[PDB]
Amino acid sequence: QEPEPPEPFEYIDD
Amino acid sequence: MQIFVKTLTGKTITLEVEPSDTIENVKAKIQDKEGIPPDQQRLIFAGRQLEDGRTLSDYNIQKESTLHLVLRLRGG
Amino acid sequence: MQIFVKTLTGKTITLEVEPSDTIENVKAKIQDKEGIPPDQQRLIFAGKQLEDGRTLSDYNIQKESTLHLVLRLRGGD
Amino acid sequence: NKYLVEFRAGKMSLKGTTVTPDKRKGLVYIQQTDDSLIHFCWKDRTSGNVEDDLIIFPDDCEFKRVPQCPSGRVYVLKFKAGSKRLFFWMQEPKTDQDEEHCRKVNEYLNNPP
């Protein structure tokens with residue numbers, strides 16, 4: 001019925 | 001000499017404290033019962049901010065005293 | 001650590017303030033630099049409105065930071 | 001007091017350089033007040049209460065996708081003047097309207113009525 005939440009990842013201000 | 005700490009909402013948090021306890025100690029009690037750090041939490045009694053380095057008796061804070069708990073800007 | 005205050009009119013007014021300076025102090029600076037009363041002075045920065053009693057550093061307001069100044073309509077139809 | 005936009009989305013936490021999603025899925029909606037101030041609010045779906053409410057001015061921030069972990073729908077809000085970065089994930093099962101919300105959010109944050 002609803003989508004599962006994303007997963008942990010690295011974020012870089014490119 | 002417990003005291004009732006009312007949050008921004010109707011929610012109230014009673015914490016057991018002694019008249020000799022300091023304001024800093026009271027803030028910590030909030031942290032244990034909620035997790036709000038001293039900076040985020042603001043204890044105001046009788047419309048007067050509770051300055052640190054002061055005891056509850058300094059502000060005439062008796063048992064079952066309702067304190068105004070104000071939280072700073074959450075998140076961003 | 002001055003900050004640029006942009007009014008609804010598009011006019012920008014840089015006011016010299018300190019990082020530990022309170023929002024109320026900043027509003028006063030606007031009053032002297034424009035004449036906007038504190039009641040009508042609504043400072044907004046970082047996407048959040050500057051609540052009275054807070055400090056500029058609280059909103060991560062740096063030097064030359066642009067602040068959104070909102071004035072009360074004081075009218076209706 | 002009209003809602004310019006509104007879609008299901010949850011928030012995340014960025015620590016250092018790692019973004020972790022929050023299970024407290026909410027709703028990202030925009031509302032313009034009679035003051036012409038765009039209100040960016042995030043309400044938790046858990047209680048349906050508005051947990052966040054920040055007025056966003058034109059060019060104040062930018063709403064964009066996060067091409068770091070391709071798999072779902074993740075967007076980030078960057079305050080051009082606020083120097084702040086927020087991360088959100090859409091709870092919508094279909095992306096048929098993902099771009100619309102994305103486009104509307106930007107158009108309501110940089111192009112208010």
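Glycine is treated like the rest: Cβ placed from N, Cα and C.
As written in Swiss-Prot, here are the features:
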- B:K63 to R: Abolishes HLTF-mediated polyubiquitination of PCNA (MUTAGEN)
- B:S65 to E: Phosphomimetic mutant that binds and activates PRKN (MUTAGEN)
- B:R72 to K: No effect on ADP-ribosylation, when associated with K-74 (MUTAGEN)
- B:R72 to G: No effect on ADP-ribosylation (MUTAGEN)
- B:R74 to K: No effect on ADP-ribosylation, when associated with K-72 (MUTAGEN)
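Overlay of Swiss-Prot feature records on the structure.
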residue	record	Cβ neighbours (10 Å)
B:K63	mutagenesis position	13
B:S65	mutagenesis position	17
B:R72	mutagenesis position	14
B:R74	mutagenesis position	10
Quiz prompt | Inter-residue C-alpha distance, B:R72 (mutagenesis position) and B:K63 (mutagenesis position) (nearest angstrom) | solution = 26
Practice problem: Taking Cβ distances under 8 Å as the criterion, give the subset of the mutagenesis positions B:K63, B:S65, B:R74 near chain C, ordered by sequence. | Solution: none
Quiz item: C-alpha of B:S65 (mutagenesis position) to C-alpha of B:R74 (mutagenesis position): distance in Å?
Solution: 26
Quiz item: For B:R72 (mutagenesis position), which DSSP three-state class applies?
Solution: coil
Quiz item: Which ones, of the mutagenesis positions B:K63, B:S65, B:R72, B:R74, are Cβ-proximal to chain D (under 8 Å)?
Solution: B:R74
